Amino acid sequence: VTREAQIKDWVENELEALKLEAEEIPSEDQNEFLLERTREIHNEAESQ
Amino acid sequence: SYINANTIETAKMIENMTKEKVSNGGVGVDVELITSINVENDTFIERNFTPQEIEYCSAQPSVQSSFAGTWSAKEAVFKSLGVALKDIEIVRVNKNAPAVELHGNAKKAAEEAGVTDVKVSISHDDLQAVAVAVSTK
């Protein structure tokens, strides 16, 4: 339960960091970039 | 095969938080793992979820995933305002965006902060529920 709380925190900080990396990406490639990079986060949260 | 429905839903939600889409308002991101929701623990549910939510959630194919969707939305709204969770109530209906409406101290603290509209996007699958609340003044 303690570790399942730390994992939730780690997904929030990675969705925040994703948003910040996506700000700089131009507004045509921004869809593809979030789709690839969101899946990668789902995976790293399942893994954990 | 690689980009399932939950990845599309959750990229849309992250896309609508960029400065060009919406800016100058309270932004609250909250994720919950669905395994953190015990639906058997009736005390946690009754204390933090209204009877309209409980009857909507419990009619779904994955009760646990839907309750986590709601709980993520409530905590996403509370982070957006910036101030128990019973007060915030998420009115979700099928294939439509859910509406937020406040009741108790949350409604008071929304008039104190001067918040008119609170929109909330939700996505939930088998692992986690992600909610993004945008509170425009």
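So for chain B, numbering is Swiss-Prot's, and the shown residues are 1743-1825, 1833-1886, in order.
Structure method, as recorded: electron microscopy, 2.8 Å.
From the backbone N, Cα and C atoms, a Cβ is placed for every residue, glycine too.
According to Swiss-Prot, the experimentally introduced change B:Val1769 to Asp is described as follows: Does not affect oligomerization; when associated with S-1771 and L-1773 or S-1771; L-1773; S-1879 and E-1881. Annotation of the mutagenesis experiment B:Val1771 to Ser in Swiss-Prot: Does not affect oligomerization but lacks transferase activity; when associated with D-1769 and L-1773 or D-1769; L-1773; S-1879 and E-1881. Summarising the annotation, Swiss-Prot assigns Mg(2+) binding site to B:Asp1772, B:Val1773, B:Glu1774, B:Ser1872, B:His1873. Listed in Swiss-Prot is the mutagenesis experiment B:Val1773 to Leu, annotated as follows: Does not affect oligomerization but lacks transferase activity; when associated with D-1769 and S-1771 or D-1769; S-1771; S-1879 and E-1881. B:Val1879 to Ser appears in Swiss-Prot as a mutagenesis experiment; the accompanying note says: Does not affect oligomerization but lacks transferase activity; when associated with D-1769; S-1771; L-1773 and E-1881.
Here the features listed in Swiss-Prot are painted onto the structure.
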residue   : record               : Cβ contacts under 8 Å, 6 or more apart
B:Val1769 : mutagenesis position : B:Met1759, B:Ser1822, B:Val1881, B:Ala1882, B:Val1883
B:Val1771 : mutagenesis position : B:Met1759, B:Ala1818, B:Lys1821, B:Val1879, B:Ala1880, B:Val1881
B:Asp1772 : Mg(2+) binding site  : B:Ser1814, B:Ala1815, B:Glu1817, B:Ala1818, B:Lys1821, B:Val1879, B:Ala1880, B:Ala1882
B:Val1773 : mutagenesis position : B:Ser1814, B:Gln1877, B:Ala1878, B:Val1879, B:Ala1880
B:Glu1774 : Mg(2+) binding site  : B:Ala1810, B:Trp1813, B:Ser1814, B:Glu1817, B:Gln1877, B:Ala1878
B:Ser1872 : Mg(2+) binding site  : B:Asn1748, B:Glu1751, B:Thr1752, B:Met1755, B:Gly1811, B:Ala1878, B:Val1879, B:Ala1880
B:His1873 : Mg(2+) binding site  : B:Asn1748, B:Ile1776, B:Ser1804, B:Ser1807, B:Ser1808, B:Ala1810, B:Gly1811, B:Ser1814, B:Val1879
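Same-chain neighbours of the Mg(2+) site beyond B:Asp1772, B:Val1773, B:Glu1774, B:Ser1872, B:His1873, judged by a C-beta within 8 angstroms of the site's C-beta center, are, in sequence order, B:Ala1810, B:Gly1811, B:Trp1813, B:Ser1814, B:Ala1815, B:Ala1818, B:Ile1871, B:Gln1877, B:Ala1878, B:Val1879, B:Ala1880. Its Cβ placed at the centre, B:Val1879 (mutagenesis position) has 29 other Cβ atoms within 10 Å. Here the recorded positions are B:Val1769, B:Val1773, B:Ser1872, B:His1873, and the ones sitting under 8 angstroms from chain A, going by CB atoms, are B:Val1773.
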